[PDB]
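*Asks:* Please read through the structure below; I'll follow up with questions.
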Protein chains: 2
Amino acid sequence: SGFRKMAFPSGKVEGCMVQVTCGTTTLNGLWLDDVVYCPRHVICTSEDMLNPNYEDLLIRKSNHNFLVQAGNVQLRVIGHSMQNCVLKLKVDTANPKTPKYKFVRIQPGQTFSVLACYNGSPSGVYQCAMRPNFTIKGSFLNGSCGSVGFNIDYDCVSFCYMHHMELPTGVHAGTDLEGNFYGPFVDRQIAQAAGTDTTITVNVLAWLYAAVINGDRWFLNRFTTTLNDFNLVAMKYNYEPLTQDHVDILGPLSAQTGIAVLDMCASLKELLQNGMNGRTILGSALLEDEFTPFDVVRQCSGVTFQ
Amino acid sequence: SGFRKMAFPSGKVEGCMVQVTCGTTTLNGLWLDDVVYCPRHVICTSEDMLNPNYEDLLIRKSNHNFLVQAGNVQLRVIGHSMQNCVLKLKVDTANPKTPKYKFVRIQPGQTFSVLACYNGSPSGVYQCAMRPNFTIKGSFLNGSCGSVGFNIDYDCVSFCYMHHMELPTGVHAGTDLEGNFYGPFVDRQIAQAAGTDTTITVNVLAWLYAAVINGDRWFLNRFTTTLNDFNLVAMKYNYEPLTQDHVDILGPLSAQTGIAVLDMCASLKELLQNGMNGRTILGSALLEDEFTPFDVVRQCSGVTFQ
Ligand SMILES: *C(=N)[C@H](C[C@@H]1CCNC1=O)NC(=O)[C@@H]1Cc2ccccc2CN1C(=O)[C@@H](NC(=O)C(F)(F)F)C(C)(C)C
Ligand SMILES: *C(=N)[C@H](C[C@@H]1CCNC1=O)NC(=O)[C@@H]1Cc2ccccc2CN1C(=O)[C@@H](NC(=O)C(F)(F)F)C(C)(C)C
Ligand code: NA
Ligand code: NA
């Protein structure tokens, strides 16, 4: 029993974190085989942040302008290139702790673990979602750039996020590991603002299923709804549309609990219209939307507390 | 910016997790140097759970009745002993990944990270507090026993919890790493029930300070309170007494924000009496009490967003 915001074990990623310095800027890099990946803005200077010409800035650098430190060992940079908004620094040493890994670009609504790092040293691990507006509600300070987000499947680390920017609302923007930003954001000091966000409907439903699995039914009702009618209510409450593919993805949780997806939708509709009335679900007074269906299956019992 | 339930990086603990089997019971152990620590109830059988005589059960076992597996390597048990409610299995191999470590018995209100494991394999990491009633609100299933809770300071892992039991309310009970239970709980299948819990006042205050650091002041007021008068309100809301030592511990957060501790107490008093009025603090609609003052200092900026 219980249900927590649960991150993946971070050890396989900890062994990949290094420190990268260029000029007076220090941030984190990801060391996989003989390449260190880091945000390209490591090459910027303070008076040229509004519209850096990264190609022009980088051609002016040599390999020895980049200092890479793994623990208390210096790695020598022997090549470099820019790919989108990341730098790839070829080093003289392959990381002996390189895990089995993939690079993945995730869809909005998917979750991942973040290993927050400073000066190449891991600080903490927490769970986040890619918001529909392609920001993440992270926890990041100066020096955190190059920290990565990831999922683990069996023994394979799927890296999906590298940290680059904080927006004025205190939320975060970054790239996949090929250096492509999520969302419309750029590595420039310009007016950027998160678009209006929405609630991840399929995740709220998954979490209601988690609550049932763990033994709570107070929020259920005898009603059902059509998908179309549910989506009319979703829109009114700033919830993402629920698609038939979402309904299919919720199949296993529906089967384990005996609650049809559209019946759980009627429960959610009533919660949106009436509120919780001072009650909680899985210890929360808000409807939680940063657990995917997969996250629920991963954490919860395969047997419902009936 | 941001503020998340943040666990410690788990890699140093992952390298210590092993699987322990006795009879038909399999659970997790902690492998440090040449000793594997695990719950003593690994030696129980299903028809003798009401009042096992552990001394009598253990004298009937030999070293070779215990199977220890680290990854896909079998470790040979070469000695065993019972200390309180843990078993210490001496093995033929010292763990080469043994971190710098300590065993600590924590006080109620302190937090720690849990590496949930099954069959010796880490599953996930989350943050918990030792509740005032000496339960923890964990997330644990069959096979999770022997999973550990820990804090990390510099390079030193302080182990403080090993998982043993789930109580009828779905909360969890376990021991320090010397095998002493937290709370009145025992490793017997008998009517046990968590005592009435209380809210960890000093932690709620720390988290209100976190909210101010991150730029939110909506809940402050112009009032102050005496410690005695605050504690009269705390008691009414099932909050732990705030001691002068708690006030001293909140000193650094008070200094960083410019809000006297007793002034923050007046803010909290008003929140308890009036509620949040539909507003949130750091994304929560409830008053959060599983961040210590240290946790806030560890995660938050040293500079307040004024
Ligand atoms: C990486 N170390 C750092 C992480 C930030 C610092 C505070 N919290 C975080 O998450 N990233 C930056 O400081 C980036 C780097 C950068 C590259 C190119 C041009 C300008 C910058 C300045 N950075 C910002 O995140 C700034 N944000 C913005 O300019 C915008 F809001 F995204 F537009 C700022 C936080 C104001 C420094
Ligand atoms: C460890 N693998 C397991 C963890 C449990 C299983 C479900 N969620 C958990 O956290 N621990 C047990 O199953 C223990 C072991 C034990 C030792 C001696 C005597 C009896 C048991 C049975 N266990 C329980 O946790 C049971 N709880 C209680 O008996 C009590 F509520 F604590 F009193 C029970 C969950 C009913 C199996
Ligand atoms: Na329903
Ligand atoms: Na006040």
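The residue numbers of chain A are those assigned by Swiss-Prot, with the residues present covering 3264-3569 sequentially.
Method on record in the header is X-ray crystallography, 1.5 Å.
The backbone N, Cα and C atoms fix where each Cβ goes, and this holds for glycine too.
In case it helps, Swiss-Prot gives these features for our protein:
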- A:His3304: active site, for 3CL-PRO activity (ACT_SITE)
- A:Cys3408: active site, nucleophile (ACT_SITE)
- A:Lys3353 to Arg: In strain: Beta/B.1.351 (VARIANT)
- A:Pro3395 to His: In strain: Omicron/BA.1, Omicron/BA.2, Omicron/BA.2.12.1, Omicron/BA.2.75, Omicron/BA.4, Omicron/BA.5, Omicron/BQ.1.1, Omicron/XBB.1.5, Omicron/EG.5.1 (VARIANT)
- A:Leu3468 to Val: In strain: Zeta/P.2 (VARIANT)
*Asks:* List, in residue order, those recorded positions out of A:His3304, A:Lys3353, A:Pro3395, A:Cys3408, A:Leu3468 with a Cβ under 6 Å from any atom belonging to ligand 1.
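*Replies:* The qualifying recorded positions are A:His3304, A:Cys3408.
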*Asks:* Can you tell me which of the recorded positions A:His3304, A:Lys3353, A:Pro3395, A:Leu3468 is spatially closest to A:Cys3408 (active site, nucleophile)? Compare CA atoms only.
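*Replies:* Considering only the listed recorded positions, the nearest one is A:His3304.
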*Asks:* Of all the recorded positions here, A:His3304, A:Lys3353, which one's CB has the most other CB atoms within 10 A?
*Replies:* A:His3304
*Asks:* A:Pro3395 (variant position) to A:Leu3468 (variant position): how many Å between their Cα atoms?
*Replies:* 16
*Asks:* Could you state the whole-number distance in Å separating the C-alpha atoms of A:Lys3353 (variant position) and A:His3304 (active site, for 3CL-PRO activity)?
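*Replies:* With distance taken Cα to Cα, A:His3304 (active site, for 3CL-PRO activity) is 17 Å from A:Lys3353 (variant position).
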*Asks:* List the residues of the same chain that sit at least 6 positions away from A:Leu3468 (variant position) in sequence and have their Cβ under 8 Å from its Cβ, in sequence order, or write 'none'.
*Replies:* A:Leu3505, A:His3509, A:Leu3513, A:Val3524, A:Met3527, A:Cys3528, A:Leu3531
*Asks:* Going by DSSP, is A:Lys3353 (variant position) part of a helix, a strand, or coil?
*Replies:* strand
*Asks:* Here the recorded positions are A:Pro3395, A:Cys3408; which one has the lowest number of other Cβ atoms no more than 10 Å from its Cβ?
*Replies:* A:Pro3395
